Amino acid sequence: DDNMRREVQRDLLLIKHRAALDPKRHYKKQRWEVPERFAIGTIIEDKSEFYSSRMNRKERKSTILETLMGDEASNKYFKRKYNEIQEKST
Amino acid sequence: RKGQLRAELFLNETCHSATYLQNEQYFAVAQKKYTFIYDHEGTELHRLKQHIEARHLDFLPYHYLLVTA
Amino acid sequence: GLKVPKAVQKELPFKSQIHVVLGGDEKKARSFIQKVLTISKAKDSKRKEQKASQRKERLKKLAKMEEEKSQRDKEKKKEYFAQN
Amino acid sequence: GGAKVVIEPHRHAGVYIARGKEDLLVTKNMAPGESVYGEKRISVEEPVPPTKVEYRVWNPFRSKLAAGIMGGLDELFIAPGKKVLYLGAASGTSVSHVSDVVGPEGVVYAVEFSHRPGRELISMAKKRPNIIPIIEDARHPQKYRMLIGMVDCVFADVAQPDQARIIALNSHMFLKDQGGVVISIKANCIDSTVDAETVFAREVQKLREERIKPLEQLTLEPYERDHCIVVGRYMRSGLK
Amino acid sequence: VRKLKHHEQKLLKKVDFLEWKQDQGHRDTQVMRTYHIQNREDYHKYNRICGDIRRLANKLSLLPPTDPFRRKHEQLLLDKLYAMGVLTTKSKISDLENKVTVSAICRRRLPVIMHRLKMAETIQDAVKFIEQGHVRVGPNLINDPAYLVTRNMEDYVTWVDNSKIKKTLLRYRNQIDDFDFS
Amino acid sequence: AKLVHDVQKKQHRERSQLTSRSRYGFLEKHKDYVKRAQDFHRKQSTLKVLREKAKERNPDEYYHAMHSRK
Amino acid sequence: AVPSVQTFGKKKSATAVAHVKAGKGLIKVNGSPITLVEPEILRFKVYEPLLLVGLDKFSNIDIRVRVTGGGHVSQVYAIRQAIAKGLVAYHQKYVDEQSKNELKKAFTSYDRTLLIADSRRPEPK
Amino acid sequence: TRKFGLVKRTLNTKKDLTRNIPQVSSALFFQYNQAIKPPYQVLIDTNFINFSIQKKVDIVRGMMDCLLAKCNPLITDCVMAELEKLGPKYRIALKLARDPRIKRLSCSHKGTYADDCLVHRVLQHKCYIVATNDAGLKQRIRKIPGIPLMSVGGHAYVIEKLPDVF
Amino acid sequence: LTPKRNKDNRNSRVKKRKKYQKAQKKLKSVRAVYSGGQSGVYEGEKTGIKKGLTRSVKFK
Ligand SMILES: [Zn+2]
């Protein structure tokens, strides 16, 4: 509801806007209006899965927005594309 | 028997006589000239183009015949 | 912009009438979401206009080929009624 | 392997989508605090004292029903109310997901003939209540008629070339009328000589001569080569 | 009445309690919902007039094409129906069977021309206003909605003065002059 | 290209705005002119329909929203 | 709430609005007092509605008059028409209708151009 | 208390997302249908059998000589319905349809419209080769992408849309 | 006075090699052809999943 919608009001909008979050994916086309019933939740890792796809302790950013804030190369792509958009729109 | 309003309507012209059709669900009223028949809740269903006036209605119940004179 | 005179905008029918924040990580994250939103918007606008310019040539090619097929069918029924 | 993913109900009830950057397919666990197969679990927290409930990721490269689901079936018959007869249940690869998409109320009678996957299957089956392990050959449903009663969907992951007789005998014995039939057909194990949709045509015709009317088929091609999921219903009265 | 079964529906097809044949598709009911006609029989006291003028145009077409009684009375009737505004153009006598409608002789009524020139915004609200007694045509007030207007009087349809809807719209535009008492 | 050469249908580069008159730069050409003129036609057409509504105001224009509007 | 009345007044293109309400007897044209009204020779053309009938009828009302448009003489005729028919309308609504048609008799006996403007002109001879 | 503008109430005369686009076949290339190979399964129909008899071309040896592979002619029982309903002028076609080489399918659809049953159970599978002689059925088949169809003409069958015919 | 010809069209095998390569990558879009199975560890299908769409052929 609109009591945790403040905490999760961004991430569902970017999951709607996954089509341009990284210029290497091209997720297939669907609108994905925000559903009426959902739930956030984190993966937990298989105990034999180790060294391969487990994220570390101090690497576990406790929100998907913070995890996306993490890598400055992705943010660098955001910076260069937003800068060329700004100069071409002004 | 129980006090239950089913259809209560004041229609302005004169009504000579009226009757039920087969149930409480339909009743025909012989108005000033045209005979009308009505639903259970008071809506009208047919303004009879024939029965160009009416004074006495009756219903033959096994024949489903509304007879007017 | 669409500019209107005051003498005509002060005299018109009713229905057809032209009628706290945080400093820091919160606002930089909100501008971040604004960045990815305008990125997505300019991207799929590019996509949609590309599709429309594609169906431009689709329409033109289909139109000329149905034109020649319709004239071939009309000469077919022309000779069919001519062999009476 | 530690990021946060939202959940969403799928079209079929019981199965959920886990939309993140990539988007998984997932089911609601019967046995929390454990992973049977080696899959990843996504754990959510419901806020009363707060509960911690987990969701097992369904691997479409390891279970043909999950291949058919995200390849897109118009309808299953594995609803969260139903009972499911799983012919050819090898292990806890797919039967765990079918079990917990059925739920805590309804039973999945899983059958199996081989003994080593059977004993690890019953060791799986002690940890969730609603499945029934059978260690019999599927060719003789008479020798386990004692213990399964009137199932309302059958799934068939049997891979031996008398599939039509297998599913015909089991559906005649235990599948109730207007009930669901879901078949996974493997052309290289039916017969390798002739081609895939030729043997699919043969098996579809053997179904509709055994009066299982086939509604729907799917090739599931981006996940596995030369299988087909055929969904039909047991008509039993008025095939036409 | 029960959404009958298949054999019952086959055994009686011609039953319909709601819509008989002689209702003519309930067009009197439909157009009086369309134009918000208060009383019963108003449709048929229009339809009698419509049948009357097609009877008279029939007899005038029957009369031979040379005599002045026929030609004068047909141009006279055509001009009278233009002056009552039932038509819109002084068209051919074929429009005295294609164009005269009970819908048209309803369309010249007072609330529907009131909604037409946007005095009200719906015809139900127009019957509300002229049953509350706010409008007049020329000098005299109109109380009943059955007064249809002529071609002449589609111009002096205005409210009375001290009608507080007139006062509220003038004070909306703040041209509310109050020396003229409204 | 049916019966023509690439050097028959090559290219015709457009001349740029002069340097003498370069204070008000960007000489505009025919496609720029029609891009401006159809927009000006659109604005004049909506102004004309606005003036027509205005002179056919019919000042008995009453609704119920003229107690929120002022 | 407070009893008010708004009237108009028009010469050629000047327009005068008059808000008359119950008050203490102040007469203001655009905030300026009524005495400080140019062109100073038609100050009595402005004065004559409040001078024909006596200030005792003005003791309980106060008038604020906005004026737009027109030149000097058009503005002063608009002012006097607005003042006059504002006083008449206030007495028509809130007080004695007998005083209303007393005032109307006085103004119409002096000149009715102080109550009704002469709009519809010219003539094609 | 009395309401304004009342009408004599009559009956209201008026007021009383799983999309499916069928995916193209795994057997299909662009228009090649890479998964038909000998031995073929040849659907049959009524005008084909009648035309084959009046051209005196045998069924199985005619298909082998047309196509140079083992052909399994397949008659839907819904098309045997039409070949029965043609009447006693086609008893030759009937007792040549009854043939243990010609193994017969079983349909599941009300009525006996053999053309729609043929086009349906073809475009479900794209493994069959249609034998026919109907012009409209031929147009339906050569509209749908990439099955082969054959038809008798002259004194031998001819085969239309199959690549390895030689 | 020739048009611009092509090094691709110079070798009558290579253009059939280099247009079979396209026709491979064309029907990656038409159907979803098999690729080789589970390449890495299963970390999602990486391209989306939609609900209101079933790509399964129905039987009349
Ligand atoms: Zn059939």
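Since chain D takes its numbers from Swiss-Prot, the residues it shows come out as 82-128, 134-326.
The backbone N, Cα and C atoms fix where each Cβ goes, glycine too.
Database features, via Swiss-Prot:
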type: MUTAGEN; residues: D:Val87 to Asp; note: In nop1.3; thermosensitive allele showing a decrease in histone-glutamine N-methyltransferase activity upon shift to restrictive temperature; when associated with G-103; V-175 and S-219
type: MUTAGEN; residues: D:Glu103 to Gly; note: In nop1.3; thermosensitive allele showing a decrease in histone-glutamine N-methyltransferase activity upon shift to restrictive temperature; when associated with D-87; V-175 and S-219
type: MUTAGEN; residues: D:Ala175 to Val; note: In nop1.3; thermosensitive allele showing a decrease in histone-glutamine N-methyltransferase activity upon shift to restrictive temperature; when associated with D-87; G-103 and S-219
type: MUTAGEN; residues: D:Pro219 to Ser; note: In nop1.3; thermosensitive allele showing a decrease in histone-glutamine N-methyltransferase activity upon shift to restrictive temperature; when associated with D-87; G-103 and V-175
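By a simple count of nearby Cβ atoms, those within 10 Å, the most crowded of the mutagenesis positions D:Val87, D:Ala175 is D:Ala175. Among the mutagenesis positions D:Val87, D:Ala175, D:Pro219, the ones whose Cβ sits under 8 Å from a Cβ of chain A are, in sequence order, D:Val87. Spacing of D:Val87 (mutagenesis position) relative to D:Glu103 (mutagenesis position) is 11 Å (Cα to Cα, whole number). For chain E, the nearby mutagenesis positions by a Cβ gap under 8 A number none, drawn from D:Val87, D:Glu103, D:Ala175, D:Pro219. Rounded to a whole number, the C-alpha distance linking D:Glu103 (mutagenesis position) with D:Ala175 (mutagenesis position) is 30 angstrom. Here the Cα atom of D:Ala175 (mutagenesis position) is found 9 Å from that of D:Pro219 (mutagenesis position). Around D:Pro219 (mutagenesis position), the C-beta neighbours below 8 angstroms that are at least 6 residues distant in the chain are D:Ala196, D:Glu198, D:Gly204, D:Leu207, D:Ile208, D:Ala211. Those mutagenesis positions from the list D:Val87, D:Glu103, D:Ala175, D:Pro219 that have a Cβ under 8 Å from chain I Cβ atoms: D:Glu103.
Annotation note: D:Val87 (mutagenesis position) sits in a strand segment as assigned by DSSP.
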